[PDB]
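These notes are about the structure you will find just below.
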Amino acid sequence: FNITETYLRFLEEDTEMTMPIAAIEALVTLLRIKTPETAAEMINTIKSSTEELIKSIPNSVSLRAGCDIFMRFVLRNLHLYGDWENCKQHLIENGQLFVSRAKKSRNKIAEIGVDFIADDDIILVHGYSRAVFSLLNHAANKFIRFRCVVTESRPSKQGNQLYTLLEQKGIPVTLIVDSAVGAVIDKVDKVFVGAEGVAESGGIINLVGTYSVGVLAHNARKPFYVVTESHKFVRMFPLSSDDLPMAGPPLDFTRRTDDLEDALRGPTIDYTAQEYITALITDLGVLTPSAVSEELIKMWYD
Amino acid sequence: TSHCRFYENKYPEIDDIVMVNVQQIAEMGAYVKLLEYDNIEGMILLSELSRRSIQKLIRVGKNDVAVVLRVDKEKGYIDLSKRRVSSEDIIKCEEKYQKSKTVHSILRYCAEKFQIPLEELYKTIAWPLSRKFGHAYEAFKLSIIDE
Amino acid sequence: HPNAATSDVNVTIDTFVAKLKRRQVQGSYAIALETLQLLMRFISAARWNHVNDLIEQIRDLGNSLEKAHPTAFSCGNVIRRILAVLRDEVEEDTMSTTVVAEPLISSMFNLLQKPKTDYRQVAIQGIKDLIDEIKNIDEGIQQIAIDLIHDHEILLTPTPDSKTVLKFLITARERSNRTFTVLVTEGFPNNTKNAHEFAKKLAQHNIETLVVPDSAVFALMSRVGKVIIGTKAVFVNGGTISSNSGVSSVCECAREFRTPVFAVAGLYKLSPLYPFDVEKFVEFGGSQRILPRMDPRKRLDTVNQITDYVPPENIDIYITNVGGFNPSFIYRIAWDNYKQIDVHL
Amino acid sequence: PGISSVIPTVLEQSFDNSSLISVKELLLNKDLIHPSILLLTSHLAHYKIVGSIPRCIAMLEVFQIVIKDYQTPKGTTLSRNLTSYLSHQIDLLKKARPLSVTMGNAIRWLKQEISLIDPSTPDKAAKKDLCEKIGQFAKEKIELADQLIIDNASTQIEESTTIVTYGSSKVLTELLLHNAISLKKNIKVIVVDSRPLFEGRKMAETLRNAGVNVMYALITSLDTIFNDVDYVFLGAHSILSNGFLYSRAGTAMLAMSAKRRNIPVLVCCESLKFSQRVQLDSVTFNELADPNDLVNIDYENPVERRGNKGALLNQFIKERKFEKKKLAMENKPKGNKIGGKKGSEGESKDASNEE
């Protein structure tokens, strides 16, 4: 029936219905066809389909995290030794209810996390996430004053994409390069960052220059933010500053070339430590440091 | 070679009681092997093996007590349950496992001496002893007193 | 819900409202005691028979109480504390009226799995236990705190206003095996009088007293062993609102010199609220106490603030009646006493 | 009853928080104490191998021997003079060497087991089940848990890597031995050592016996060896409520350098190692030892020289004081590998409430 093909069908779609929540919805559809009653026939084939999904992954982490939560919920269903049919019906229904929960959480956060942006504050935003931009839009809906500074992120020219999406709202902006980002931290009140993953330790899994932002802000004593939806938690512990799951290059040094083809290669995903984050915002209340780990301990029961 | 099932058919049924030697842990539950019904894998889930923290409990140790829930009689997929077995039945599960272990020990000298497959020797014994008499342990106790 | 129903039966609501607004009531410890006696009067007098209608009414009363006074966090916390004590016993009661409920530990994840009696008596005793907890905090502090400070070590202290901290310091000085020098920042616009009484009580017990002007803090930081905070209110992220003046700079001075920072507090003083902005939470003072004459005060726009905030980046320990905790853990202590819903009243 | 008071060397003007004394050579004692305790106390007084982890394992086995040797009196029941006898053991252990955290959790477990079993069951049937339970308890919490630490570390360490270590921690010796033999990688292991005990020397010796590429160094020379180093493993003793690393001597120095020089510190630990006592500096509660171990002039433990130093009591202020157990600062370590898999030291007490 395929799961990778179902995820590939979301091209012109996206937004509101997030990338992990679309992968979880694809997991439920694959589950509900071939009988969820048998725990031997099904769970092994679910594990093989997740393994096939990881093998097809080029540069994504959150899909592996979203599978875990699904699994957990499935196992927790028949924890009460209930009817092997009513528990199954509740499991299949919690697929559309999972995607509906992405709406309710966004409704919660955009009313909680507007409080952090005070009267007339200049913001420097880096790493686009659906939660952080939803804060930015629903604060403009609240009729509050805020200035915005665009960071020139270089994965697939994300800065320009961010700049255009800010233009469609009615908030004054200008381009700032990630090289010169050090020269901005004095006229900026607060620095906001949207995450691709949050660590077991309390650190962050993010894009092509976020650790660099974290350190500079720690030097300038100016606050550093993480805002996300509560599903991007893996049991991952990057021990060092440059160690991450990759399908591509971990810093390659190429031979002598004249035609100029082999060059670009640099760490596209970078880690930052727990100390650099001043504040974290999710739908699971207002909490930052060890909170993430408590969540993970609460899930894994280990 | 150590193979062939203790009973007549390859795959178990519903409500029948078995004894497992743990070979796996965490995530799902445990893809393992049995000591009551064949040597192939039969999986269980963490919830079943808990009832009642857990990081000191099983961890592929000795033997437990489990009852078969779901059997696939097509390719080979077995589901079990630990909690469901009652305290009075646990003693009966242990005695059947002890009986199965004695039958397996009996049908191993035969394969060693004459250098013939164990599965053929297990098949020729399990027709009057296991099916008609009741069990192979009590039939062996009858044979030693008076053949 | 308004106070139209509770007027002849309950009068003390409005007298507490009057005590807050005009600041007749003073010190978080006292504000808590009053709200306890308010909730004592609310249960003893009212007639409800229904439980869910009762709890939501209490929520609205607490919502109005915090809107009446924003700096009364001890007011807000005490209500929230009883609210959670109520909610657990109701959830225990609903399990018996319907008829595993014990997975492993007491976690969170309220987004995963779904769901006449002596309840009022439990509510009564729940208030009584809160009082006794607020009555005795010092006993729970001294067993953790008087283990960390050494002989010949110099202690610098902002906020001499706290009754809690001074009594912690006197129990340590009672130990003849422990010797320490005390530096006290004055905190000019507000703390002055309290700082002078602080210096008097230290001399009364014969402890090496040193009165410090708020300018001289830097001129001593090389010699300072430890820093102690007399906080009013503690938060989720770790940070504190303290009892007025000259703390933030001292903490900044300590961190640059890498001098350790201590904080003495209670769990009732601890708040489940989050300080997203200091701009809203901090209360400002009266500039009258700075500069005389009003015709120059047209041009002399003077700035003075009472309450001072410290970010969590500085302090390391919050020694309570329970024990010593790190700012990166204090949120759990909070959630052990207050529920997630019991925040936005 | 025992020997108390009258101590060698000066009382000292600075650092006088703990006892500096005790019985090395056996003279004047009670004639009821079990000899396996008397052996362990004589061992730990001048021990070269042990460091937190192995001390408790030996303490458990000694207890198992005592229970096996224990025959219940006809008049007095099982819970009558046992707990007094155990209190005599701990007091003799305290006189020899200050106890670890893991030792305390063992005693607490044993005292819980005394209360659990009521004097009504037969004597031989009781102790047979008791020692079986202790054996299973030691299997789970130590041996199996250790194996869990092994595999958790195995995924974390990259292929062909340089590791700098310190101490004589049982968990790390087995870790590196597992790396050299089972996984077969290019592991360059550098070991550091202090003056009071040649703990790292012994570790390096055992690694050499396995056949490992080993460099051996000292604290004095570090700004040369580092300028190479990737992951640094530290031998845990106890992690407190805050998340401070209470460990051996030359630990914090290494921890500082690693934080400064990019590639950080990792710590392997046991679920039994965590305490609830908290502190912030090394002065608080230090494991002090007699300057008799620092008399020797370099090279080895027994050399016996007519050197430069000799006097301590008669000399007008000459405090040659050394410490054994120190505190690493909170932020500097990054990983902790325990029974419950993983977690940063910022989290710390997510195991104490989980029990």
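The numbering of chain B matches Swiss-Prot: 3-54, 58-152, in order.
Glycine is treated like the rest: Cβ placed from N, Cα and C.
Quoted from Swiss-Prot, the note on the mutagenesis of B:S52 to A is: Inhibits derepression of GCN4 expression in amino acid, purine, and glucose-starved cells. Over all protein chains present, the Cβ of B:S52 (mutagenesis position) has 19 other Cβ atoms lying within 10 Å.
B:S52 (mutagenesis position) carries neither a helix nor a strand DSSP state and counts as coil. Listed in Swiss-Prot as a mutagenesis experiment, B:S52 to D is described as follows: Weakly impairs derepression of GCN4 expression in amino acid-starved cells.
For the mutagenesis experiment B:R64 to A, the note given by Swiss-Prot reads: Alters the binding mode to the eIF2B complex; when associated with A-87. DSSP assigns B:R64 (mutagenesis position) to coil, not to a helix or a strand.
Looking at Swiss-Prot, the entry for mutagenesis of B:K87 to A says: Alters the binding mode to the eIF2B complex; when associated with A-64. Same-chain residues at least 6 positions away in sequence with a Cβ under 8 Å from that of B:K87 (mutagenesis position) are, in sequence order, B:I46, B:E50, B:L51, B:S52, B:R53, B:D69, B:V70, B:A71, B:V72.
Among the mutagenesis positions B:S52, B:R64, B:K87, the ones with a Cβ under 8 Å from a Cβ of chain D are B:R64.
Closeness to chain A is evaluated for the mutagenesis positions B:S52, B:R64, B:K87 by Cβ distance, with values under 8 Å counted; no residue is counted. In the shown protein chains, 17 other C-beta atoms lie within 10 A of the C-beta of B:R64 (mutagenesis position).
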